[PDB]
Amino acid sequence: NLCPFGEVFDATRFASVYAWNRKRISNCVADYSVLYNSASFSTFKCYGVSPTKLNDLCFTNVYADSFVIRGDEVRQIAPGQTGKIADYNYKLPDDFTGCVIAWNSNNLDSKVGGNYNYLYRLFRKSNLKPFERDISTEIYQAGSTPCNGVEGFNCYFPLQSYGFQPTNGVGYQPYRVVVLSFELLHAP
Amino acid sequence: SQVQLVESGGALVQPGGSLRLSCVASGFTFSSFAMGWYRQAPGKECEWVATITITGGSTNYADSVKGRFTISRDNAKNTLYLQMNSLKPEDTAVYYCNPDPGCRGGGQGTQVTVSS
Amino acid sequence: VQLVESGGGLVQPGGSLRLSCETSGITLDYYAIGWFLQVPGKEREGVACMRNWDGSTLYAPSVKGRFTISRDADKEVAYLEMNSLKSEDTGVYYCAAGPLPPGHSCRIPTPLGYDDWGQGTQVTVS
């Protein structure tokens, strides 16, 4: 009947930002007011659309992307941003129309000694295009000499682990993000 | 970037005193964003204080400040407020406001000292 | 997590030095320890590199055989032995740490991947 936003937000496991998930949302009427009225979301940014007018609008393609980043990196999930997440992990277009939702998940994604299940890409030969996704693990060549599949000097594994710990500051605490894209293209 | 956040209203106050912090925001549609207050003690780490929704209809507060602090917004002025009553020495920190998490939102923050 | 450094100063061409790095607060299971040379006007370039669980090291070609990174008996202090000091070794030396995925190598010449940094110590070879 209604849109299954609950399965996105209430998911037990979340993806790393480099391998960010995505679900289609279509052929359903959504109750967005139950989401942007909840104080559990410390970050609820909507771009190119009034949040209180979401139910008065119909869209062609509505996607729900979810991943986990550190608190200091939620700033990069926004139109026209730069940084390791915006460039090498998850890029939003300048004409992006939708909402960005993020909440602190320290009690779920941290552990004493470090949670290593979440990673993010720290090196890449070029920036990503909007909504591109790269999941390669090729050794990144910083210098001029080729690496030949051996990690070392100027030869890095491209993915960095967060190592989430509960005693970290909120900037380095885990945050789960959900990006609702509202695209008004030419389609039924 | 374009985001600019100006916090103010802090001072040196005795315990039990009251204070009201302001945060004038610019560079983004303030009326379509959730807002949060964050603080950092000089030797400790940045921590979350309070959160207010887009419409201001609901709020949320850290346990150490619940009952004493109040967060409010005035979309007509692009300003976020934090009313700090019954100030305790544990509230001594630099306070930041930020639609994103943490103390690195780009603003200088406001200093609050509850010594005396 | 704080990294206090000590041991810098003025030294002779061909002299020795040993830098300290108090690894207090490091509570991660798998992490790296790196030493970085900061030259005025240059990118910060790592020279030494080790991971905790293994002790496996990694060095820069400019310092290979001359510098040596190690830890303490109680594993609370990280050291950087500096032998045959050239003038091109002059600069600020920071020690840094960061999470390192298990079964992977630490990265030296880049400062990325290191979250915690020391205040830095100046080493002038003259």
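Chain A is numbered as in Swiss-Prot; shown residues: 334-521, in order.
According to its header, this structure was worked out by X-ray crystallography, 2.7 Å.
Each Cβ is built from the backbone N, Cα and C atoms, and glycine gets one as well.
As recorded in Swiss-Prot, the features of this protein are as follows:
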VARIANT   A:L368 to I  In strain: Omicron/XBB.1.5, Omicron/EG.5.1
VARIANT   A:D405 to N  In strain: Omicron/BA.2, Omicron/BA.2.12.1, Omicron/BA.2.75, Omicron/BA.4, Omicron/BA.5, Omicron/BQ.1.1, Omicron/XBB.1.5, Omicron/EG.5.1; complete loss of interaction with host integrins
VARIANT   A:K417 to N  In strain: Beta/B.1.351, Omicron/BA.1, Omicron/BA.2, Omicron/BA.2.12.1, Omicron/BA.2.75, Omicron/BA.4, Omicron/BA.5, Omicron/BQ.1.1, Omicron/XBB.1.5, Omicron/EG.5.1; May enhance affinity to human ACE2 receptor
VARIANT   A:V445 to P  In strain: Omicron/XBB.1.5, Omicron/EG.5.1
To the nearest whole angstrom, what is the C-alpha distance linking A:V445 (variant position) and A:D405 (variant position)?
21
Per residue, counting other C-beta atoms within 10 angstroms of the C-beta, which of the variant positions A:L368, A:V445 reaches the highest number?
A:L368
Reduced DSSP assignment, A:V445 (variant position):
coil
Given variant positions A:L368, A:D405, A:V445, which are under 8 Å from chain C when comparing Cβ atoms?
A:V445
What count of other C-beta atoms do you get within 10 angstroms of the C-beta of A:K417 (variant position), across all chains shown?
18
Within reach of chain B, those variant positions of A:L368, A:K417, A:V445, CB-CB under 8 Å
none
Here the 10 Å Cβ neighbour count for A:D405 (variant position) comes out at 22
Rounded to an integer, what is the Cα-Cα distance in Å between A:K417 (variant position) and A:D405 (variant position)?
11
Distance from A:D405 (variant position) back to A:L368 (variant position), taken between C-alpha atoms, in Å:
23
Indicate whether A:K417 (variant position) is helix, strand or coil by DSSP.
helix
Is A:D405 (variant position) helix, strand or coil when read with DSSP?
helix
